[PDB]
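**Student:** Can you read through this structure? Questions will come right after.
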Amino acid sequence: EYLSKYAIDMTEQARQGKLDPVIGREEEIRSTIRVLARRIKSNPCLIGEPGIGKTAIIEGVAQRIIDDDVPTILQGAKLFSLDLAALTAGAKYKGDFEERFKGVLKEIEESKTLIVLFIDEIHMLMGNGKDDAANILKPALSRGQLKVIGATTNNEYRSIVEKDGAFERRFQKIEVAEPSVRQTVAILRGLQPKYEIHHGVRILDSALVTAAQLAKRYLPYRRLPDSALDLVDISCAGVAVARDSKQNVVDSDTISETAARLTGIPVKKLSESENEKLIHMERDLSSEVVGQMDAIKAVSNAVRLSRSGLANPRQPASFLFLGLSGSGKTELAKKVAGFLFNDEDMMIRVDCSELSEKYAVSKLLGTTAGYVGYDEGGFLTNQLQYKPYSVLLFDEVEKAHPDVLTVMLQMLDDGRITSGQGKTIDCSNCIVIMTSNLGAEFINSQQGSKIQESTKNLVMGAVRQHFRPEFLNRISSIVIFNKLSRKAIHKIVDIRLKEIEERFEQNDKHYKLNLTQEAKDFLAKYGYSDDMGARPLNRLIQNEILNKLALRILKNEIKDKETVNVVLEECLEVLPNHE
Amino acid sequence: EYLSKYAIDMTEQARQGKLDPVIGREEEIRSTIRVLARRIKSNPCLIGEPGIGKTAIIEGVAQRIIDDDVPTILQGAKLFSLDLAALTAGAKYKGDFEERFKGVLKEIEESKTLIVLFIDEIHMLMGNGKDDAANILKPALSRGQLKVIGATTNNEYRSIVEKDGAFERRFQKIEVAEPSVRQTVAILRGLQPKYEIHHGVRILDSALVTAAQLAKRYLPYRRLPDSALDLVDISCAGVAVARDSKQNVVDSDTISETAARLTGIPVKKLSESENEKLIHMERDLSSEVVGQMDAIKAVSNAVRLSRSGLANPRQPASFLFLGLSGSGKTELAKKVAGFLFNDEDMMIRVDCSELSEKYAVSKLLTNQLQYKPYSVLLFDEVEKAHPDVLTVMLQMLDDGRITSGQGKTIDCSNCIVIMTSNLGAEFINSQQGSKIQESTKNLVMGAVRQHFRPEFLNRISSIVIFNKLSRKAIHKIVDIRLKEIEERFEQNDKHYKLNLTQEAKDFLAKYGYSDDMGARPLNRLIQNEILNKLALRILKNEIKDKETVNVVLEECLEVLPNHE
Amino acid sequence: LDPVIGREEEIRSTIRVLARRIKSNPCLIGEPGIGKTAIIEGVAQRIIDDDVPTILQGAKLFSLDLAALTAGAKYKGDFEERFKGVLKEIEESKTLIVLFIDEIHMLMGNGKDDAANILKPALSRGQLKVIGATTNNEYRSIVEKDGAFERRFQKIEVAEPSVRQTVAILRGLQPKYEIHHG
Ligand SMILES: Nc1ncnc2c1ncn2[C@@H]1O[C@H](COP(=O)(O)OP(=O)(O)OP(O)(O)=S)[C@@H](O)[C@H]1O
Ligand SMILES: Nc1ncnc2c1ncn2[C@@H]1O[C@H](COP(=O)(O)OP(=O)(O)OP(O)(O)=S)[C@@H](O)[C@H]1O
Ligand SMILES: Nc1ncnc2c1ncn2[C@@H]1O[C@H](COP(=O)(O)OP(=O)(O)OP(O)(O)=S)[C@@H](O)[C@H]1O
Ligand SMILES: Nc1ncnc2c1ncn2[C@@H]1O[C@H](COP(=O)(O)OP(=O)(O)OP(O)(O)=S)[C@@H](O)[C@H]1O
Ligand SMILES: Nc1ncnc2c1ncn2[C@@H]1O[C@H](COP(=O)(O)OP(=O)(O)OP(O)(O)=S)[C@@H](O)[C@H]1O
């Protein structure tokens, strides 16, 4: 009775009502059955990603058996899901595994009606060229009943075929696609009463919907039927636990809180409508960055067109970050990544100074099958492949060899980008920011904080002259970045100093600073320039403040409630008297 | 009732007050409960690293069961731990624990309230495998029975799911955090009277505090619930032992001395001079490696910021050193280990220049960090390292989180990481005077960025560029090498003096020190004109001991009266 | 037994571990040829010299053979009859008896099974304190083969002595060589 130890009797579970209802797989079920109905090599295989409901297909078939919706020869069939891990774990000895596996094969061959197996990843039986995978579902499989329903990740299917041949002759492919968000919801709806019964809760129909939507957007590593169900089952658990600790599985709140825990994203104010309207990109970016904030509005306009659904779905929003050096080029770009995609980590930096004709494109997209390195994607596709909500920020684009720019422009128009290995990535949901300081030299004329037309058309003039015009025509907008007012520097300094307080995670220590005018002016004066940005402010704080503090901490000259010493250079004051 | 011998009613033990309160750990416990409440992937597993506090979590769970702070679906459930030891210890012959084990599960499955089992050693599924790889969990779970709370460390968990994907459908990966030292102290305070009773030694509250501080400082790869408690139990044993030999209290410094003697490293002997030398690290180092004032400054600042707790907390002192050969790139790395941990050996070599992921994964991810947790890691030619190496380095740079073994994290933010590259040599070799000059240094960063993404450059505490090792430095270096040569003489008879030491120095700097090889030529010239000639005079029995060296032009060894 | 030289702390710590409650059961772990047996020999001498804490003052230390099991399996289960005999006797009444196991990896048996009750119920209760020792590499083998031993035994890494310390050792043993060799 080896099947009683190594396999799950799916048929009896079906009979007992222990299997989930199956939604959206009728044809996969029919196909699985169709193959099983065959006389010879009746061995279908469910090929596709883990988490897409492949078990559901099997469970579906098991139910068909129970309800007698099965072809004659299969009506009396019993299904067993064979656990290959259980069979091999702890095997050690020469023929330990071999005996167990043969054991279940014999039980199948030995009279007890038709038994069909479900294999927990058929590719695991590749072996070291068979040999070690012996007779494990080999030739008997082709004729002597022993019908097997296999399953595998498609990539591994390919490997078992290429490294075996006979396997291909023995199995029939059935490909299984991942459900769409809507279909996912249909699945969730079919299963809704099972969750309500198990948890003892009420599930809003809309909860099922928002779970599926969040599943796609924030937990992409999982398949939709996997993720959405986890969101539902977890929220329901959440409600049951919290409720009972001292039933409304709310579509907004319980789904969001669960997602927050699973995604590492606070349950923010960022409802889709706020994001679509970008109300807060203006408000938050206005707070996060300084200078002429109307540049934000220009960006927001492009974004809203894509958010409205009116934009061509294949044309990612993009703009040219054209302007003054020192203006927080990457600060803004990171902050818009921050707000727009709800994470600064979405930013990808691409260095376009490193782009000679001979290799430029391959450096960004990766070299091809054969040449030095297969680290496909270099800078672009190897990040885009994981972060579809990323931002591509390109430094010094004006120096890029034109072929790169051509690839980039194609990446914007019907914006599917393919790596050097032929891996299509697709940039449709990405925001692209090309950047250039080409015109910074005109802005540097210092004609007030706001760029006047008298320089604006020199800044953009140079760009229009420099790039062949389609460069600009294929970009949603060109946004011009203005000069900081002295007050802008003061705000940056205040922000940075606050960052230092946070730097001190060990918040037993912090600054009071004092000299909030004199030290602030020392610092701000040293950083108030178009060719500086905060680079010197950062350096002064790292050195004149923190390295000097380290000396004072080490000498017990400073303990906490820390203050600054300015002679105008800068160091910190002694608080405890050399203790 | 096999369970009367093999199932421990953790719930009842909590009811009777047999289990300890646990530091606010409840937040994680609530996630355990939520998982048990689930329909799908209903078996949580407590996953972490030694000192995880796994049992403590379970004890907390048991207390919640007593409070019945659970969902209706889990309500009234009892938590029973399995006596895996007795079940298998009594396995006189094949089939004995197998039937007892299954017996217990079958009894657990019926009548005696809903039961969730706690299964420590969950990796046993891959050990007591074969039939048991299923019997232990699967058939029961296939009936909706036997919900369990499993537990193990990251190494095991990963191997379980890698070997058996069933666990990704049957279990939830409940990661467990290291507690705050404040929580650790709370643990220690709760245990304080137990320790007093155990040893007859009172523990000073500030001793409980320092144990947490010390443990985190010297054992980055062990969690506080293990290591801080060891410091207290060791120190208490220490005091008891001292008293057994000849108030009976553990002081903070008792524990400090324990840590020092326990590890051989004076973890808390932060004498004023420990901090003052840091103030003077740039000064002291300039006599250990010569000059290179800008490089030793970069190091000193990073170390001073790390030691003082000012460096971004997620940034171990860490450097990428650029320079020409003979610059002292290696020597500084060693002198930093010398200076900071009182031993130049407090470093770990990694052959980055020879890495490829297929093997780098085992060649790098090893146990050296378990023996020298404060070391200066020496990664040679990281520039040509496989991206896998570099990727793990990003994990390392982010608070020392080096992945090791089967998934064990080091967290050595108290270690120093030194990486080397010659990438910047492209412009360092401009040799524009002495100190790296304007333009050259910018070009160097341009060179650095050829292989070092912002991913590294904005995590490393400093990219450090060595200067042309100048003639001024050479005069001081010569003094060091001449000293070294005497030190080198393991055979005591080879004792010498340098006549005209200054002229020897002149020759070493003048006909030795190539501008392009740093101090290399000093080592070579001494050998070329001094040691070579000595070897002959030694073999010719001209020189025995207290020999001296002269200078002509051509170094001139003296000749002693015939060898004695 | 040669008069252990220089291992002052190692002995103190070995004993302190016996004095500890948590993982109160030390093993000397390290490179082969550094004196780990010498340290335990040192413990025996220190007990004899009455330079030890009262908890092991007058204690008796024994080195247990393979023969505890390898006396002969003739009679399946005799391995346990003998090992249990010994474990009981060691715990049995006669002041503190301390067990020395040289190359503790032998206790692993052929992958558990044969290991039977070797120190299983003993370690489980903090009884029969054992001072063990093994090659660092074997230590790692034990951690994988048994696991429980790592959770019960205290790991004490023992370092190689310096050249100067080595000279002190040689000096201390010098008369044994001079006498033996003439
Ligand atoms: N279409 C569906 N009908 C019924 N149940 C579903 C459906 N999709 C998902 N589920 C449930 O959600 C899970 C999806 O799991 P699957 O993708 O079948 O797991 P799997 O097929 O074993 O892949 P792995 O390798 O075990 S993740 C199942 O365990 C079902 O409980
Ligand atoms: N307009 C701004 N808003 C917010 N922060 C700014 C702004 N301008 C400069 N900064 C600061 O300057 C730093 C960001 O500089 P980056 O954008 O990387 O460099 P840059 O300012 O674009 O020009 P370069 O080429 O580095 S001089 C951050 O530390 C910001 O705090
Ligand atoms: N946070 C805590 N609060 C109260 N008691 C604790 C706490 N942490 C640990 N303890 C006590 O110390 C022990 C916890 O040890 P375990 O969790 O079994 O060891 P561990 O943390 O699992 O290390 P591993 O992984 O088994 S080597 C228990 O005996 C608890 O009573
Ligand atoms: N600043 C210095 N002070 C004293 N000795 C030095 C100094 N710089 C170099 N040396 C000598 O240079 C020798 C070896 O130099 P290293 O620093 O190893 O060469 P390097 O610069 O590290 O090049 P790599 O990449 O490590 S071969 C040492 O053994 C010292 O004798
Ligand atoms: N510190 C010491 N004092 C006295 N004798 C020592 C010392 N260190 C080593 N020895 C002698 O040198 C040998 C080292 O023996 P051991 O301690 O067994 O070696 P080990 O470290 O046990 O490696 P194994 O496992 O026994 S091969 C012994 O024969 C000791 O007599």
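Note that chain B is numbered according to Swiss-Prot, with residues 165-410, 538-655, 671-859, 874-884 shown in order.
From the backbone N, Cα and C atoms, a Cβ is placed for every residue, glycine too.
Pasting the feature list from Swiss-Prot:
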type	residues	note
BINDING	B:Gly212, B:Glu213, B:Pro214, B:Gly215, B:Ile216, B:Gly217, B:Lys218, B:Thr219	ATP 1 binding site
MUTAGEN	B:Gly217 to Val	Completely abolishes ATP hydrolysis
MUTAGEN	B:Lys218 to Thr	Abolishes substrate binding. Unable to confer thermotolerance. Reduces ATP hydrolysis by 98%; when associated with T-315. Completely abolishes ATPase activity; when associated with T-620
MUTAGEN	B:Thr317 to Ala	Reduces rate of ATP hydrolysis at NBD1 nearly 10-fold. No effect on oligomerization
BINDING	B:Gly614, B:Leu615, B:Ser616, B:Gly617, B:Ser618, B:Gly619, B:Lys620, B:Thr621	ATP 2 binding site
MUTAGEN	B:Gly619 to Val	Impairs oligomerization at low protein concentrations
MUTAGEN	B:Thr621 to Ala	Reduces ATP hydrolysis, but does not affect oligomerization
MUTAGEN	B:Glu687 to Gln	In HSP104(TRAP); completely abolishes ATP hydrolysis, but does not affect nucleotide binding, thus keeping HSP104 in an ATP-bound state; when associated with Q-285
MUTAGEN	B:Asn728 to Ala	Almost completely abolishes ATP hydrolysis at NBD2, but does not affect nucleotide binding, thus keeping NBD2 in an ATP-bound state. Reduces stimulation of ATP hydrolysis upon substrate binding
MUTAGEN	B:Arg765 to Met	Can oligomerize in the absence of nucleotides
MUTAGEN	B:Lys789 to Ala	In NLS17KA; fails to concentrate in the nucleus; when associated with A-778 and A-782
**Student:** Quick check for the class: what is the C-alpha distance, in angstrom and rounded, between B:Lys620 (ATP 2 binding site) and B:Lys218 (mutagenesis position)?
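**Tutor:** Here the two Cα atoms lie 45 Å apart.
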**Student:** Which has the fewest other CB atoms in a 10 Å radius around its CB: B:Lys218, B:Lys620, B:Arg765, B:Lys789, the listed recorded positions?
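**Tutor:** Each of the recorded positions B:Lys218, B:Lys620, B:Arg765, B:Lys789 was scored; lowest Cβ tally within 10 Å is B:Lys789.
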**Student:** Highest Cβ count within 10 Å among the recorded positions B:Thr219, B:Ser618, B:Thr621: which residue is it?
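**Tutor:** Answer returned by the neighbour count: B:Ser618.
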**Student:** Between B:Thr621 (mutagenesis position) and B:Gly614 (ATP 2 binding site), how far is it from one CA atom to the other, in Å?
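**Tutor:** Checking the Cα atoms of B:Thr621 (mutagenesis position) and B:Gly614 (ATP 2 binding site) gives a distance of 10 Å.
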**Student:** Could you list the residues of the same chain, at least six apart in sequence, whose Cβ is under 8 A from the Cβ of B:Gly217 (mutagenesis position)?
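**Tutor:** Sequence-distant Cβ neighbours: B:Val186, B:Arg189, B:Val340, B:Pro343, B:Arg387, B:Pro389.
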**Student:** What recorded positions in the list B:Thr317, B:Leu615, B:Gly619, B:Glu687, B:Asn728, B:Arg765 lie within 10 angstroms of B:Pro214 (ATP 1 binding site), counting C-alpha atoms?
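**Tutor:** For B:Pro214 (ATP 1 binding site), the recorded positions whose Cα atoms are within 10 Å come to B:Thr317.
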**Student:** For the recorded ATP 1 site, whose residues are B:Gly212, B:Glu213, B:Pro214, B:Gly215, B:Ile216, B:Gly217, B:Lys218, B:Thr219, find every other residue on that chain with a C-beta no more than 8 angstroms from the centre of their C-beta atoms, and list them by sequence position.
**Tutor:** B:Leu210, B:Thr317, B:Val340, B:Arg387, B:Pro389, B:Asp390
**Student:** Within 10 Å of its Cβ, which one of these recorded positions (B:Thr317, B:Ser616) has the largest number of other Cβ atoms?
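**Tutor:** When each Cβ's neighbours within 10 Å are tallied, B:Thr317 tops the list.
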**Student:** Which recorded positions out of B:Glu213, B:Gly215, B:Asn728 lie by ligand 3, going by a Cβ under 6 Å?
**Tutor:** B:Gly215
**Student:** Beyond B:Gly614, B:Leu615, B:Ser616, B:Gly617, B:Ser618, B:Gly619, B:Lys620, B:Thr621, what residues of that chain have CB atoms within 8 A of the centre of the ATP 2 site's CB atoms?
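**Tutor:** Going along the sequence, the neighbours appear as B:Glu622, B:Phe772, B:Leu775, B:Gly824.
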**Student:** Mutagenesis positions B:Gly217, B:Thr317, B:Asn728: which sit with Cβ under 8 Å of a chain A Cβ?
**Tutor:** none
**Student:** Round to a whole number and give the Cα-to-Cα distance in Å for the pair B:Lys789 (mutagenesis position) and B:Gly614 (ATP 2 binding site).
**Tutor:** 25
**Student:** Going by DSSP, is B:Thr219 (ATP 1 binding site) part of a helix, a strand, or coil?
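**Tutor:** In the DSSP reduction, B:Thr219 (ATP 1 binding site) maps to helix.
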**Student:** Report the recorded positions (B:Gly212, B:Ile216, B:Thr219, B:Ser616, B:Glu687, B:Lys789) that meet this criterion: Cβ distance to the nearest atom of ligand 4 under 6 Å. Use sequence order and write none if nothing qualifies.
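**Tutor:** The qualifying recorded positions are B:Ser616.
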**Student:** Once the DSSP letters are reduced so that anything not helix or strand counts as coil, what is B:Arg765 (mutagenesis position)?
**Tutor:** coil
**Student:** What count of other C-beta atoms do you get within 10 angstroms of the C-beta of B:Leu615 (ATP 2 binding site), across all chains shown?
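**Tutor:** That number is 21.
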**Student:** Return the count of C-beta atoms lying within 10 angstroms of the C-beta of B:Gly212 (ATP 1 binding site), excluding that atom itself.
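**Tutor:** For B:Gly212 (ATP 1 binding site), the count of other Cβ atoms within 10 Å is 22.
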**Student:** Go through B:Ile216, B:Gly619, our recorded positions, and report the one whose Cβ sees the most other Cβ atoms within 10 Å.
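**Tutor:** Going through B:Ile216, B:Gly619 one by one, the largest Cβ count within 10 Å is at B:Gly619.
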**Student:** Nearest by CA distance to B:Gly617 (ATP 2 binding site): which of the recorded positions is it, out of B:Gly215, B:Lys218, B:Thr219, B:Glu687, B:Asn728?
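**Tutor:** For B:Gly617 (ATP 2 binding site), the closest Cα among B:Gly215, B:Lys218, B:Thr219, B:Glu687, B:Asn728 is found at B:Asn728.
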**Student:** Could you say which of the binding-site residues B:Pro214, B:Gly614, B:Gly617 has its Cβ with the most other Cβ atoms inside 10 Å?
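**Tutor:** It comes out as B:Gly614.
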